[PDB]
Structures are given as structure tokens and as C-alpha cells.
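Asker: One structure, pasted below without further comment.
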Amino acid sequence: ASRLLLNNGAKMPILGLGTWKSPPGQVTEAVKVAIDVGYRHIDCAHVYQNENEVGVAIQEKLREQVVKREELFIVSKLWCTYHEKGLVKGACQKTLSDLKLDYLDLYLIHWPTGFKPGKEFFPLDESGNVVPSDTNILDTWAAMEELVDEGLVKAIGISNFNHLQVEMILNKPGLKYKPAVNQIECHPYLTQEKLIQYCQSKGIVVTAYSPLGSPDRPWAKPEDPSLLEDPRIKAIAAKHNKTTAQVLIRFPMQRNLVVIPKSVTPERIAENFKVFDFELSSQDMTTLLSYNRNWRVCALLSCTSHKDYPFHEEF
Ligand SMILES: NC(=O)c1ccc[n+]([C@@H]2O[C@H](COP(=O)([O-])OP(=O)(O)OC[C@H]3O[C@@H](n4cnc5c(N)ncnc54)[C@H](OP(=O)(O)O)[C@@H]3O)[C@@H](O)[C@H]2O)c1
Ligand SMILES: O=C(O)Cc1nn(Cc2nc3cc(C(F)(F)F)ccc3s2)c(=O)c2nccnc12
């Protein structure tokens, strides 16, 4: 229906609101609107630099009695500069303090790559290479497991992990908690068929990020493809009397993925939720899958020699 079962027994809403690039001055209103029109899943991160303002909106709607806390599914992520085992708890507590919550529904390792700890989110050397930390995936995972044991988070997962990285965790000797979710970039130009098959086969729920192709991403080039403007996808939308955005959001839902489109624009927040009253056909699905180009929008050149860089592998 509208939620997917996780390995902890919780039900994760299949549609959530993304908040990357939602400025602090606009995100509070965005979240308020989203909760009013039915969103019950918000995707957050420390690196988005807006958790306080998301937290404001959630607090206001709890106090207004619009929703109760157990009806909300709040996700955040551990940033790359906090992979050291001793920094993980503090990072989670900082996120909880900013969001004004006492627990998260889901906390992800944001990227498999640890960066040098410090004030800078992207510590670069003078030649522009990211500076790694001497952290590894398995030790970071162990610190994430402690958060569940301490009741700060209900479920833990990963983001931007390739299948070998997922495998590494699943095969961890003394594994305490299996990853619940892998959050990955997924859209018609990067359909992720092998990694989705892998993760679903392993009972890991997949969340599709950048489902509209992140047209506001800060490194977009003029000559880059644009999903929302793809005349072929416009044609599918017109046939169903829907928008291109609604098709792009429905697409992952029919693959049994969670999807988290971002908007700060109230009309679009509402538009993006109106995706439960139509179905894409088998032909439409096949057609959208056929647009795959292995075109990835979320990666940084500056990280490509990190030992744990995820996107050298086929999947
Ligand atoms: N785990 C990770 O590493 C990671 C990476 C990337 C993204 N994410 C998550 O996934 C979320 C979504 O990805 P994203 O932010 O990259 O991009 P996206 O959701 O693919 O696209 C957002 C862009 O599309 C616009 N838009 C939204 N609804 C629209 C509609 N109905 N019609 C036309 N334009 C529309 C937004 O404009 P306005 O906001 O101005 O309306 C914004 O410019 C993020 O916000 C974040 O929560 C996670
Ligand atoms: O991380 C997100 O959820 C979205 C996001 N993506 N990016 C592109 C990035 N790409 C990467 C790539 C790596 C990698 F794992 F080394 F591959 C590690 C960290 C990053 S962050 C930003 O530069 C970035 N900068 C600020 C805030 N968010 C971002």
C-alpha cells in the first residue's frame, strides 16, 4: 500500500519529503505543508545544514495536534567526518538536539567514505582532494549498532553503498543489527537494476533519492540531461493526465522502493503527494527502465581516490 516493512517490524512510508538544498529560511514552511497534506516521512541530514528548521516544523505540528510522534518516520544520516567510533554517538545526539526529537526512526551511514574529522564538511587538501580518515566501514557500523542498543534510533542503514560494501556488513562477524535500508540515487537515467535486485534479495529496503534528477544540484551543467524536461516522460505523464514529476515519483513506488522527492514549493509539495490514484502500465515501466544511461548526478570528483569510493564497482 503506502508503507514497506523494515527488519525491526516498523512500517516505512513509501513517500517521503527530501530536504537537501531546502534553505533554513524556507524549510520550516515546507515541512509544515508536507505534514498537512499527508507526508509522514522526512529525509534529513546533518550536512544539509537545516535540521534545526525541520525540527521547528515538526515541533509545531506535534503541538498543534496535527500528528503524533509515532505517526512520523524521521530519517537522518551520519556525516563522513564522524565515522570514528568515538564520534558517532555525539553526531547522532547533535542531530537529535537539532531536530528536537528523542529518537530517529532510521539513521544511515551517509556515505561509505570517512573524511578527516574537523569543522569542515568537505576537508580538502591544497590540491582539492578530499582528506580521508583512517576509519573503516565495519568499525563505523559497530558504533551505529550501539545507537540502537541505547534507544537513540530504531533502525540503522546505509546510503551510497555498493553491493560489496553491503556484503561486508552482512558478513561482519558478530553482526548485531542488519542494515534496514540502502538509500541510493535512482531515476530513469540511473535505474540501478543490479543493486536493487541485490539489496531486495537480501531483505534490505531501497530508498531512491534524486528521483527527479536533482535539477537544483550545485554542479549541474547546461548540457546535462533533465528528467523533468524529457519529452518522452512528458508524453507518459500526458497520457495519464499527470505531471512529469508525478510519473517520476510513481516509477520507483512500482518497483517497491521508497522515494523521497524534495521541494520547498507548497504547490509542488502537494502535487508530489498525489501519486496514489493512478498506476503506470507495464509498457510505461519498461519504457522508463529503458532510459537508463548509468548517468549519475550525485558524486564528487574530489572523492574518487578514497579507498571506500563506491562507484568504481559495476554495482
Ligand atoms: N543519501 C544521499 O547521499 C542523498 C543524495 C541526494 C539526495 N538525497 C535525498 O533525496 C532528496 C531528493 O533528491 P534531490 O534533492 O537531489 O532532488 P530531486 O528530489 O530529484 O529534485 C528536487 C528539485 O526538483 C524540483 N521539483 C520538486 N518537485 C517538482 C515538481 N513537481 N515540478 C517541478 N520541479 C519540481 C525542486 O524545486 P523546488 O524545491 O524549488 O520546488 C528541486 O529543484 C534530497 O533532498 C535528500 O533528502 C540523499
Ligand atoms: O550527501 C547528500 O545527501 C547530497 C550531497 N551530495 N554531494 C555530492 C557528494 N558526493 C559524495 C561522494 C562521496 C564518495 F563516497 F566518496 F563517493 C562522499 C561524499 C559525497 S557528497 C555534495 O557535495 C553535498 N554537499 C552538501 C550537502 N549535500 C551534498
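We're sticking with Swiss-Prot numbering for chain A, so the shown stretch reads 2-316, in order.
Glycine too: its Cβ is placed from the backbone N, Cα and C atoms.
Marked as NADP(+) binding site by Swiss-Prot: 10-19, 211-273. Record note (Swiss-Prot), mutagenesis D44 to N: Reduced glyceraldehyde oxidoreductase activity. The unchanged residue is displayed. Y49 to F appears in Swiss-Prot as a published mutagenesis result, with the remark: Complete loss of glyceraldehyde oxidoreductase activity. The active site, proton donor annotation in Swiss-Prot covers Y49. According to Swiss-Prot, the mutagenesis experiment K78 to M carries this note: Reduced glyceraldehyde oxidoreductase activity. Among the mutagenesis experiments that Swiss-Prot reports, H111 to N is described with the note: Reduced glyceraldehyde oxidoreductase activity. Residues or ranges marked as substrate binding site in Swiss-Prot: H111.
Describe the structural context of each listed feature in the structure shown, including burial, neighbouring residues and relevant distances.
Answerer: Annotation for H241 (NADP(+) binding site): same-chain Cβ neighbours under 8 Å, separated by at least 6 residues, are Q247, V248, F279, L281.
In the three-state DSSP classification, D44 (mutagenesis position) falls within a strand.
The C-beta environment of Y49 (mutagenesis position), restricted to residues of the same chain at least 6 apart in sequence and closer than 8 Å, consists of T20, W21, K22, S23.
In three-state terms derived from DSSP, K78 (mutagenesis position) belongs to an extended strand segment. Listed in sequence order, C45, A46, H47, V48, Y108, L109, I110, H111, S160 are the same-chain residues six or more apart from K78 (mutagenesis position) with CB atoms under 8 A from its CB.
A coil conformation is recorded for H111 (mutagenesis position) in the three-state DSSP classification, outside any helix or strand.
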Asker: How many whole Å apart are the CA atoms of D231 (NADP(+) binding site) and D44 (mutagenesis position)?
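Answerer: For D231 (NADP(+) binding site) versus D44 (mutagenesis position), the Cα atoms are 26 Å apart.
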Asker: Got a sec? Which of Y49, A221, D231, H241, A271, the recorded positions, have CB under 6 Å of any ligand 1 atom?
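Answerer: From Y49, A221, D231, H241, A271, counting a Cβ under 6 Å from ligand 1 as near, there are none.
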Asker: With the cut-off set at 10 Å between Cβ atoms, which of these recorded positions ends up with the most neighbours? Options: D44, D231.
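Answerer: That would be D44, with the most Cβ atoms nearby.
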Asker: Compute the C-alpha separation of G10 (NADP(+) binding site) from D44 (mutagenesis position), stating it in Å without decimals.
Answerer: 20
Asker: Validating a neighbour-count step here. Other CB atoms within 10 A of the CB of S211 (NADP(+) binding site): how many?
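Answerer: Other Cβ atoms within 10 Å of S211 (NADP(+) binding site): 23.
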Asker: Quick check for the class: what is the C-alpha distance, in angstrom and rounded, between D44 (mutagenesis position) and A271 (NADP(+) binding site)?
Answerer: 17
Asker: When DSSP states are folded down to helix, strand and coil, where does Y49 (mutagenesis position) land?
Answerer: helix
